[PDB]
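These notes concern the structure reproduced below.
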Amino acid sequence: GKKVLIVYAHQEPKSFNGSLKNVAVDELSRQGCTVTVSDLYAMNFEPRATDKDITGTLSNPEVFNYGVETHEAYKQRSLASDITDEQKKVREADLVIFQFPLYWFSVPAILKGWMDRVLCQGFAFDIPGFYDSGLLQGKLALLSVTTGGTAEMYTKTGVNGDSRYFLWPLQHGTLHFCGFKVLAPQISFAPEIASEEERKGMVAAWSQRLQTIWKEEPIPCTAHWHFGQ
Amino acid sequence: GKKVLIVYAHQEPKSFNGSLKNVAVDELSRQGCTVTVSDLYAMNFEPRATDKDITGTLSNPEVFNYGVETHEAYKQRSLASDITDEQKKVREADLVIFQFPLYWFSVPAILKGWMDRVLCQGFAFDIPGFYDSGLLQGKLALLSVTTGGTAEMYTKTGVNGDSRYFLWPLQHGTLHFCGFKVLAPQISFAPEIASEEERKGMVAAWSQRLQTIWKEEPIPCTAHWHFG
Ligand SMILES: Cc1cc2nc3c(=O)[nH]c(=O)nc-3n(C[C@H](O)[C@H](O)[C@H](O)COP(=O)(O)OP(=O)(O)OC[C@H]3O[C@@H](n4cnc5c(N)ncnc54)[C@H](O)[C@@H]3O)c2cc1C
Ligand SMILES: Cc1cc2nc3c(=O)[nH]c(=O)nc-3n(C[C@H](O)[C@H](O)[C@H](O)COP(=O)(O)OP(=O)(O)OC[C@H]3O[C@@H](n4cnc5c(N)ncnc54)[C@H](O)[C@@H]3O)c2cc1C
Ligand SMILES: CNS(=O)(=O)c1ccc2cccc(CCNC(C)=O)c2c1
Ligand SMILES: CNS(=O)(=O)c1ccc2cccc(CCNC(C)=O)c2c1
Ligand SMILES: [Zn+2]
Ligand SMILES: [Zn+2]
């Protein structure tokens, strides 16, 4: 038995992202997995890191330091509840899938705020206690990304450079940092430009990949994997 | 004369980021420059890309596509005023400085939201008009970043790898894409563990650099500069 959390960042249920999220729910549910979706836009998820995220006495109420205050709020249990709700889903999950359209070579801000606010010190990492010693060790994570640009544009030579370049702050800087083993990204290139048939193909490929997800090895999440040479 | 926009993303006025923003204001103001600050947290700036970003009736109210609807709204002058207030500051600016602490090897989400919502199609980029022909061509941009991690941790075989690796999505995928010339980043490593004196030193060097900012050449914003 496995638990999966899909952190989903798209405004439109009818989108190609919505379809990728739905096929993931359908296929994982079919296998008998436990499935949870955090539909960030539907939740009106708060993306800003503010003093509203701590409800207790501040450690230093004259100079606000978000990192310090949320680490302390975590240990004390005075974090805002929207944060702790997400931490419970993550804590219980064996696999976390992030489903989102690429926005400026990165995640939409609403999903960036989920990372900023949910993956706090004490919960996701400590100092020391990061990368291979991250607190979410033993967990899997997978970025399922859609793009405006074609596969060709995301090669080394390559108007945008290699797709793996923009994956670094996310796969390595965030997921590996917190101790996840990172599965290979699912990148569904340029659905807006693609045929009906090619879109159906991309959706079907994701579905079919999920059938055997539990048998995959993670990627070696390193500079060499991301940048080569 | 010149106009400078500082897009500033820190919750605390007494912070090191706050000091760097303040020094930038003081020095560019001293030079006679026109200076504007967008203090994102104090403005409670909306980070989410939503259908509220378009006023009046939508181009396609059946299936919402953020990119298409904001492109059409830009052309038809139907964007939410917070977005158009920012676009005006950017349009008039000669130089845009982003002042922010590194969050997950990127910008804090409030600032990511500024990028998502302000740099819309038709305003910042188009087909064509991206990278070198981006619609903001001729403007300068500069990332002024603070870090938790020491300079050593940001070497190609330090714990975090090379600084330039995380610079890529911001400098190239965003700033260069919109047509900005990118000046070299100002990176203030690990102010929290630095001495009182090293801090004052980092603040001063920023101020010093700003004295000759208009003499600078933009980096070659290439794959080679970042990774090779
Ligand atoms: C602020 C912003 C920044 C961006 N930055 C970047 C960037 O840096 N790099 C980049 O490459 N792109 C960028 N983009 C483009 C963006 O990544 C794409 O627009 C997005 O990935 C497309 O995904 P979608 O779900 O919205 O597509 P959709 O428009 O929803 O889908 C495309 C088509 O597929 C159809 N569809 C939906 N479900 C199915 C299905 N089950 N079977 C067949 N067809 C289906 C839809 O009807 C639609 O016609 C950016 C966009 C924005 C708005
Ligand atoms: C969600 C999140 C994600 C993060 N991700 C990363 C990451 O990926 N990589 C990374 O390296 N770090 C990361 N960090 C750490 C973060 O980048 C640092 O905490 C931040 O950059 C420090 O800058 P500051 O302005 O907040 O420092 P401050 O704590 O505000 O300043 C440090 C000290 O300088 C003092 N000071 C202020 N002004 C002056 C002045 N004029 N002269 C002398 N002293 C002064 C202050 O009083 C304080 O004592 C993350 C933090 C958070 C909260
Ligand atoms: C190099 N081209 S790309 O398709 O890999 C690409 C890169 C960055 C982008 C940033 C914002 C939006 C878009 C959507 C499409 N824009 C246009 C030009 O109509 C982007 C597309
Ligand atoms: C230890 N390595 S690091 O300094 O390069 C680094 C890397 C990623 C981080 C992600 C979230 C938080 C922090 C610590 C920052 N806390 C405060 C007080 O603001 C990080 C520190
Ligand atoms: Zn890694
Ligand atoms: Zn570039």
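In order, the residues displayed for chain B correspond to 3-230 in Swiss-Prot numbering, which applies throughout.
Recorded method for this deposit: X-ray crystallography, 2.0 Å.
Note that Cβ sites are derived from N, Cα and C of the backbone, with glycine treated the same way.
These features come from Swiss-Prot:
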{"type": "BINDING", "residues": "B:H12, B:18-21, B:104-107, B:148-151, B:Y156, B:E194, B:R201", "note": "FAD binding site"}
{"type": "BINDING", "residues": "B:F127, B:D128, B:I129", "note": "substrate binding site"}
{"type": "MUTAGEN", "residues": "B:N162 to H", "note": "Loss of activity toward CB1954, no effect toward menadione"}
{"type": "BINDING", "residues": "B:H174, B:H178, B:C223", "note": "Zn(2+) binding site"}
| query | Are any of the binding-site residues B:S21, B:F107, B:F127, B:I129, B:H178, B:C223 near chain A, where near means a Cβ under 8 Å from a Cβ there, and if so which? | reply | B:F107
| note | If you measure between the CA atoms of B:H178 (Zn(2+) binding site) and B:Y105 (FAD binding site) and round to the nearest Å, you get 21
| said: Taking ligand 2 as the reference and 6 angstroms as the Cβ limit (strictly under), which recorded positions among B:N19, B:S21, B:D128, B:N162, B:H174, B:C223 are close? | reply: B:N19, B:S21
| note | Comparing the Cα of B:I129 (substrate binding site) with the Cα atoms of the recorded positions B:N162, B:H174, B:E194, the shortest distance belongs to B:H174
| field | Sparsest Cβ surroundings (other CB atoms within 10 Å) among the binding-site residues B:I129, B:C223 | value | B:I129
| Between the binding-site residues B:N19, B:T149, whose Cβ has more other Cβ atoms within 10 Å than any of the rest? | B:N19
| request: Give me the Cα-Cα distance between B:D128 (substrate binding site) and B:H174 (Zn(2+) binding site), rounded to a whole Å. | output: 16
| field | Neighbours of B:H174, B:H178, B:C223 excl. site residues, C-beta within 8 Å of centre, Zn(2+) | value | B:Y133, B:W170, B:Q173, B:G175, B:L177, B:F179, B:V184, B:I221, B:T224
| In DSSP terms, helix, strand or coil for B:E194 (FAD binding site)? | coil
| remark: binding-site residues B:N19, B:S21, B:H174, B:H178: those with Cβ under 6 Å from an atom of ligand 6 are B:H174, B:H178
| remark: Students should find that the Cβ of B:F127 (substrate binding site) has, within 10 Å, a number of other Cβ atoms equal to 20
| request: Under 8 Å Cβ to Cβ from B:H12 (FAD binding site), same chain, six or more residues apart: give me those in sequence order, or none if nothing qualifies. | output: B:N19, B:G20, B:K23, B:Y43, B:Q101, B:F102, B:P103
| note | Nearest by Cα to B:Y105 (FAD binding site), of the recorded positions B:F127, B:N162, B:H174, B:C223, is B:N162
| Beyond the site residues B:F127, B:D128, B:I129: chain residues whose C-beta lies within 8 Å of the centroid, for substrate | B:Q123, B:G124, B:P130, B:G131, B:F132, B:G136, B:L137
| request: Tell me whether B:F127 (substrate binding site) sits in a helix, a strand or coil according to DSSP. | output: strand
